[PDB]
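Here's the structure we're looking at; comments come further down.
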Amino acid sequence: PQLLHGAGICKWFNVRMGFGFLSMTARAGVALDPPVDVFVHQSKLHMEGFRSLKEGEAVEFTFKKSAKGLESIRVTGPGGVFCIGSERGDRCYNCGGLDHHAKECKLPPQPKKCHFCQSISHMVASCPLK
Amino acid sequence: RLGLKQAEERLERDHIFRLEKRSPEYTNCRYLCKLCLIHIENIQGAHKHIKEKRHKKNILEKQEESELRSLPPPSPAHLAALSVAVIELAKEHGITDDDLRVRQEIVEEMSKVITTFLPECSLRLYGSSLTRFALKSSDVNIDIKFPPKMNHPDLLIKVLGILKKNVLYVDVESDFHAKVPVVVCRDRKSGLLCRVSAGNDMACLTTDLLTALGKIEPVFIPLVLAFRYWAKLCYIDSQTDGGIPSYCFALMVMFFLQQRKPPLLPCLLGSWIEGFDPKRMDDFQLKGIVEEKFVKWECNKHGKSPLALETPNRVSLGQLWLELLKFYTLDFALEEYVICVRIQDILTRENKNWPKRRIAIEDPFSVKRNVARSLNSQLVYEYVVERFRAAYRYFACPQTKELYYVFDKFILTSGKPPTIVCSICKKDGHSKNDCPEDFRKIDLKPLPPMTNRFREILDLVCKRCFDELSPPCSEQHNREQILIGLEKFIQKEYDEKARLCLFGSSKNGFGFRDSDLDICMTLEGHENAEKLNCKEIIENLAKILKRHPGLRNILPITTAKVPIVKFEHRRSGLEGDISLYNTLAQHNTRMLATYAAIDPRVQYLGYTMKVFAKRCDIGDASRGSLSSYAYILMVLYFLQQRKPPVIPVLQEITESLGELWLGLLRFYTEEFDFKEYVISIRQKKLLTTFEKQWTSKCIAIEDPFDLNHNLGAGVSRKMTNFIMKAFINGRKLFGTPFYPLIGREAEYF
RNA sequence: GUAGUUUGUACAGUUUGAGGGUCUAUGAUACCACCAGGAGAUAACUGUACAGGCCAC
Ligand SMILES: [Zn+2]
Ligand SMILES: [Zn+2]
Ligand SMILES: [Zn+2]
Ligand SMILES: [Zn+2]
């Protein structure tokens, strides 16, 4: 890619509108002290679908300098992996978890327990405390 | 502990239940689906059993059943409207007694037409037409009673030709391949179908039984008019299409009227027969109908049984018509019990030793066979239950207009075409137009244009199979020297009257360079082996050839037409056979050699067929396929059918070689029907399988002389599918242009 | 009574298809808002449960 590389962490990123800023600890492959702020947009995230970033996660990018400030042209995860997104795609109905899915799931089946109050009496959509 | 007890409720939501004890075969499995009837192993496998698409269709099936199980009972206004609907169906176009008279007029006119040409034949109207268990647009059932001095396929073909010549009974078909070979036609004056059969006097007696019941009870006449109109509105009546016959539907509602409590038709065997037993009920053979009120019966002492209740109880036709579909959708087990009305008691499948995965009905006077054998596919059966469901869903739901009902197409068909199982191959998952084994439908890939270089390549490939296996003249000189030497040896040792005649692999035109010396024996003053002690000659010649230090491999064989001895010349190392006045096999070999001598292209195509069958794993009958003799026979049959006939018929007394072989592949893919016509030489006519009764066998490749066993009657239908695949490959791999390496053309093929 | 060459439907695993709130862009300091109780939608191969089809013993 372009020689203006860099790496760092994600200072902030909006999921809804799709841009943010990264705390860059590296500039063009050279480490920095103190870290600086570089703009990022969802289109800069080299991913498919609705691209987004989790605030606080590590990122590797190629950047540029503009009138508004430093902007990261192309952003990926560590090792080129996909990014996460702000987290505050369905759980396994066997176990209530994103770790596996039902065909993949091999643990013995679980009772119909509500997620909110941790009781097998009712389902979570009919939880009284919800 | 209770976590699993709550988890199993999701399985129990759709018919999954744990099993207490191990099955004899499904031992390690612990769970079972009621709808799938397939044993399940564990709970994760049960959720894996939940993902099954068969279990997905079953859930929808059960949901539809439970959905229309709980419709509200019909109101008296609803009952009156249903009565109006069934009487208007029965009267407007349903066969009334007036339309029964019209049907009788139709049968009398057809009887006049047939007896103008076949006066010895006599037409009997019977079946679903005459019974007053009819339909608006039925097929008339007509039985022909004839003197037995005639061929039943011949009279059926003659009646078919008469109806084809006839202009009134249009749409003549020759469906001679069903369980009953029937001619089809269409009466234009009524504009309703008619059919011709013969010899089914059991169904004639059943027809008389039903018609007597009809002259007893009045609800008889509209009920099967309504039921058969539902059945033709769901395409279940086509027994050729894997369905159930209309006569069997007549028997079905007869069983309903027998079993609909309180009963409206009495049974044919019961407590008035003192000394009766339910188990030996098949021994109580019945006979014809007396005074249209009783059924005769006799054991080989006799008597009669009533067909009436002494008061014709009157209930509304709408209630009867609704509870008929109640019985045959939600009350009667269609598959578990054979529909049997010889007794009031329930008769099972193994009681008549019949299979247990579809509907079985019994002919009253042919209790040995199941007349409902045409149900095969499970999917068609579940569609039939769905059509019963759609009928009960509509007709037991109140309408708006004002209550009013009419037998609309879309209310019961639901727009979905019927699940017609393939009438040719009888395998589900594909329709009649989707049958891969159908010979005639192999036309979807027309050939690319045939370059002359491709024609030369095919000519070289077909020629190489002959020239690589053609015997040379020096071998003929050696074989005639062995012939005269063996003649001198047998004359000087056993009998001077012995004279030798080369035949077979030396002289049939189909032998090769290192083939056997097949030699026929002749005796001076003896024109046949009947005057000769064949076993003594065979054993003495075997002993003497054993004493010969120049001939080995000596072994007598008695499986031929006349007993033979196979041996081998040690010096030439050449195998050979000695045959004593072969009864017929030698005459058939001589006829094949004469056919070879008429045109050498016979030998070229036959050698090509042998090598191509070898590379397509079907080389000979020693590998379970067609024999090379059968290959020569079907080659000669192709040359006959390639009009103008390249070989003639001896018993009745310019295509290029690669294109001849490719045209053989083309003819034996689509231009010929194996299940409908016979591969045989004897007649120039396209000899039907119905003519030779080999419809029960896969391929009818019949020897012109050996009429005892069809050669394909020893060959399986899956082998027929394999050789059909080989023919299709010859249309594709051999028939489409390609330019491989020199010498590698046939190897690529 | 049993083998032989074979169709569907399912079968367990593997490889591809929606990744299963998918979808949806609004380029410089903020979004993640607001649940169903549901055990995951095809194509190919392997092994196969079961009936149907066949030829021989
Ligand atoms: Zn899981
Ligand atoms: Zn709760
Ligand atoms: Zn099931
Ligand atoms: Zn078919």
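We're sticking with Swiss-Prot numbering for chain B, so the shown stretch reads 274-573, 613-713, 895-1146, 1182-1277, in order.
According to its header, this structure was worked out by electron microscopy, 3.8 Å.
A Cβ is built for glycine as well, from the same backbone N, Cα and C atoms used for every other residue.
Neighbour list (B:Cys306 (mutagenesis position), Cβ cut-off 8 Å, at least 6 residues apart, same chain): B:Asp287, B:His288, B:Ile289, B:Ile313, B:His322, B:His328, B:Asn331. In three-state terms derived from DSSP, B:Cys306 (mutagenesis position) belongs to an extended strand segment. Quoted from Swiss-Prot for the published mutagenesis B:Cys306 to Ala: Loss of LIN28A and pre-let-7 RNA binding and loss of pre-let-7 RNA uridylylation; when associated with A-309.
Under its mutagenesis annotations, Swiss-Prot gives B:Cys309 to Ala the following note: Loss of LIN28A and pre-let-7 RNA binding and loss of pre-let-7 RNA uridylylation; when associated with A-306.
Under its mutagenesis entries, Swiss-Prot includes B:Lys321 to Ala with the note: Strongly decreased LIN28A and pre-let-7 RNA binding and pre-let-7 RNA uridylylation; when associated with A-324. Every protein chain shown contributes to the tally, and the Cβ of B:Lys321 (mutagenesis position) ends up with 14 other Cβ atoms within 10 Å. Under the three-state DSSP scheme, B:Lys321 (mutagenesis position) falls in the helix class.
In this chain, none of the residues that are 6 or more apart from B:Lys324 (mutagenesis position) has a CB less than 8 Å from its CB. Record note (Swiss-Prot), mutagenesis B:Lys324 to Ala: Strongly decreased LIN28A and pre-let-7 RNA binding and pre-let-7 RNA uridylylation; when associated with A-321. The unchanged residue is displayed.
In Swiss-Prot, the entry for mutagenesis B:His450 to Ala states: Decreased LIN28A and pre-let-7 RNA binding and pre-let-7 RNA uridylylation; when associated with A-452. The structure shown retains the original residue. Under the three-state DSSP scheme, B:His450 (mutagenesis position) falls in the coil class.
Among the mutagenesis results in Swiss-Prot, B:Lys452 to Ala has the note: Decreased LIN28A and pre-let-7 RNA binding and pre-let-7 RNA uridylylation; when associated with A-450. The residue drawn here is the original one. Spatially close to B:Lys452 (mutagenesis position) yet at least six residues away along the chain are B:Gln512, B:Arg685, B:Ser686, judged by Cβ distances under 8 angstroms.
For the domain 'PAP-associated 1' (B:628-678), DSSP puts the residue distribution at 18 helix, 9 strand, 24 coil. As annotated by Swiss-Prot, domain 'PAP-associated 1' applies to B:628-678.
Counting Cβ atoms from all protein chains shown, B:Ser1008 (UTP binding site) has 20 others lying within 10 Å of its own Cβ. Residues annotated as UTP binding site in Swiss-Prot: B:998-1001, B:1008-1011, B:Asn1081, B:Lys1103, B:1121-1125, B:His1237.
Annotation comment: Swiss-Prot describes B:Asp1009, B:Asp1011 as Mg(2+) binding site. Secondary structure from DSSP puts B:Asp1009 (Mg(2+) binding site) in coil.
Among the sequence features in Swiss-Prot, the mutagenesis site B:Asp1011 to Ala is noted as follows: Loss of nucleotidyltransferase activity and stabilization of pre-let-7 miRNAs. Abolishes inhibition of LIRE1 retrotransposition.
Annotation comment: Swiss-Prot describes B:1184-1237 as domain 'PAP-associated 2'.
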Nearest-integer angstrom distance between the alpha carbons (Cα) of B:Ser1121 (UTP binding site) and B:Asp1009 (Mg(2+) binding site):
16
Can you name the residues of this chain that are 6 or more positions from B:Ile1125 (UTP binding site) yet have a C-beta less than 8 Å from its C-beta?
B:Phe1003, B:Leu1085, B:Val1095, B:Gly1099, B:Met1102
Please spell out the DSSP helix, strand and coil residue counts for the domain 'PAP-associated 2' (B:1184-1237).
22 helix, 4 strand, 28 coil
Closest to B:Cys309 (mutagenesis position): which of the recorded positions B:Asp1009, B:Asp1011, B:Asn1081, B:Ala1123, going by Cα position?
B:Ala1123
Around the Cβ of B:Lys1000 (UTP binding site), the count of other Cβ atoms that are within 10 Å:
22
Going by a 10 angstroms cut-off between Cβ atoms, which of the recorded positions B:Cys309, B:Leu1010, B:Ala1123 has the sparsest surroundings?
B:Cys309
For the C-alpha pair, I'd like the distance in angstrom between B:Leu1010 (UTP binding site) and B:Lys321 (mutagenesis position), rounded off.
66
